[PDB]
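Engineer: Before we start, here is the structure in question, set down as structure tokens.
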Amino acid sequence: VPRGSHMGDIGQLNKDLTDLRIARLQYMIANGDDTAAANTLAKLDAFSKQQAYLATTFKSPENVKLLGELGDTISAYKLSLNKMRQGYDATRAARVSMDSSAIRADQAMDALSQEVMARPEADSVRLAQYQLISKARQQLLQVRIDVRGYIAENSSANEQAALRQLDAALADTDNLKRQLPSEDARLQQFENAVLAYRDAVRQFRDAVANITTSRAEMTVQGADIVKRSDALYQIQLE
Amino acid sequence: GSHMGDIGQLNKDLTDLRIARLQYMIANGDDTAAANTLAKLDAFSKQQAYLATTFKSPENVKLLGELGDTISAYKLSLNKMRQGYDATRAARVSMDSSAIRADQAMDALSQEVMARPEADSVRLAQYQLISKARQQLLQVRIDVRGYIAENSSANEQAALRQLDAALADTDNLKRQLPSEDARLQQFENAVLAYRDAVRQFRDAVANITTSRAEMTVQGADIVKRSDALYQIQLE
């Protein structure tokens, strides 16, 4: 109620907003980690609290309505940010799942190779057998490398290359079952693991999509909160 | 109240610069994001210079001078970040080509062994060894890319360790298969070059982080000065 004071209240509102926008970008730079999640939620609530406070203090119909509009956009922001958090949780879960499925696949080919080599036979055929297994192993390590490339850089080109290469590995595994009919049980275990891996890569891809979507929404909500704040500020200054 | 208006533009411009520089890192140092950030910096700097010809008060022109000085430091720290992103980029292109060099060398070597009508038990023992080293390096590539995606000390150190273990096992396999020093030396040389590149990447990541810490601090400094310019005009 001091002269000039509401103008300062809005000054604080604007700083809190800037602090939120910066924190949210920092959160993405931190690859959505929990600590930066916590900081971002904090800045959001600080801004939310200021909006609520001023919603009590500002008297004029035009200002209270603007603060109300700000409140609605803050509500939407919270939801969008929640969606981004869920997306980061999902990318993390997909990565854990990709790692675990990768290990299963490797352990199965470990037993495929052993069982296959340790049965007595001609060394001409056993050298040919090992070329097949070796080819399969190296192929799947290349696939992980493509996927890791995609994890580091989220482009549609990295995505599609990893998916295509994964599909080629699954085609080749079905083909190895034909050339190693004794291990058809061991090979399907390998295949099941690689299929589970593909499922996880797909879940990772879908969650990246959700993170980018929520990002675009907060960007829009930001511009709208900025606009309304500017209007509040102009009423006071003038 | 027009001077108040000028400052508002300055402040709005600062915020736009900070958002821009953060977007640039999220974009992984993209040349396109880099152009946007340089553009936001130019706009802020132009506004500082415009006001330095406009504000007449010694108090204010001095503050604008100080603002300018911090803008000069920001431009240099921003330049250092750009050089760092360029460096991580070159290091990645280098790791890729070195990796392909190493694998091709081993693939030709294995074609060399399979081409020979040596006893198949000898051919096999050789092929298992070669294959195992090829795969060892693929797993290092997987650790390194893990590190490229998440730059943590944990990932860095694990990548370096596993890479030094591949190099140790490579020197050992050179003595185990003296029949090829030549081919194995090609491999080892490419793997050593790969290591050089991973180290270069690590060092550039560090420089990016350092430049970031610097602009973070310059930003806060620009805010104090810009806040003080604003309060003088509140009057």
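Going from the start of the chain as shown, residues are counted 1 onward.
When the header is checked for method, it gives X-ray crystallography, 1.9 Å.
Cβ coordinates come from backbone N, Cα and C, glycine included.
This is the feature table in Swiss-Prot:
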type    : residues                                                 : note
MUTAGEN : B:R18 to A (Swiss-Prot position 60)                      : Abolishes binding of malate, fumarate, oxaloacetate, succinate, isocitrate and butyrate. Decreases binding of citrate
BINDING : B:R18, B:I19, B:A20, B:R21, B:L22, B:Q23, B:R212         : succinate binding site
BINDING : B:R18, B:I19, B:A20, B:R21, B:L22, B:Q23, B:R212, B:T216 : (S)-malate binding site
MUTAGEN : B:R21 to A (Swiss-Prot position 63)                      : Abolishes binding of malate, fumarate, oxaloacetate, succinate, isocitrate and butyrate. Decreases binding of citrate
BINDING : B:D96, B:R141, B:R145, B:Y194                            : acetate binding site
MUTAGEN : B:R141 to A (Swiss-Prot position 183)                    : Decreases binding of acetate. Does not affect binding of malate
MUTAGEN : B:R212 to A (Swiss-Prot position 254)                    : Abolishes binding of malate, fumarate, oxaloacetate, succinate and isocitrate. Decreases binding of citrate. Does not affect binding of butyrate
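So that I understand the layout, could you describe where these features sit and how close they are to other parts?
Structural biologist: Here B:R18 (mutagenesis position) comes close to B:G219: these same-chain residues lie at least six apart in sequence, with C-beta atoms under 8 angstroms from its C-beta.
Long-range C-beta contacts of B:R21 (mutagenesis position), restricted to its own chain and to partners at least six residues apart, with a cutoff below 8 Å, comprise B:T37, B:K40, B:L78, B:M215. DSSP gives B:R21 (mutagenesis position) a helix state.
Reduced to three states, the DSSP call for B:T216 ((S)-malate binding site) is helix.
Remark: B:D96 (acetate binding site) has no non-local neighbours by Cβ distance under 8 Å and separation of at least 6 in sequence.
Taking a C-beta cut-off of under 8 Å and a sequence gap of six or more, B:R141 (mutagenesis position) has these contacts in its own chain: B:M95, B:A99.
Within 10 Å of the C-beta of B:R212 (mutagenesis position) there are 19 other C-beta atoms, taking all protein chains into account.
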Engineer: Where among the binding-site residues B:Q23, B:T216 do you find the Cβ with the fewest other Cβ atoms within 10 Å?
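Structural biologist: Each of the binding-site residues B:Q23, B:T216 was scored by Cβ atoms within 10 Å; lowest is B:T216.
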Engineer: Only counting partners 6 or more residues apart, tell me which same-chain residues put their Cβ under 8 Å from the Cβ of B:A20 (succinate binding site).
Structural biologist: B:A33, B:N36, B:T37, B:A39, B:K40, B:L41
Engineer: So if the criterion is CB under 8 Å to a CB of chain A, which of the recorded positions B:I19, B:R21, B:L22, B:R145 qualify?
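Structural biologist: Listed recorded positions passing the 8 Å Cβ cut to A: B:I19, B:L22, B:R145.
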Engineer: Restricting to the record's (S)-malate-binding residues (B:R18, B:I19, B:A20, B:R21, B:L22, B:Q23, B:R212, B:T216), give me the longest CA-CA distance in Å as a whole number.
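Structural biologist: With B:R18, B:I19, B:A20, B:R21, B:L22, B:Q23, B:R212, B:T216 as the binding residues for (S)-malate, the largest Cα distance is 14 Å.
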Engineer: Between B:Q23 (succinate binding site) and B:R212 (mutagenesis position), find the distance joining the two CA atoms and give it rounded to the nearest Å.
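Structural biologist: Pair distance, Cα basis, whole Å: 13 Å.
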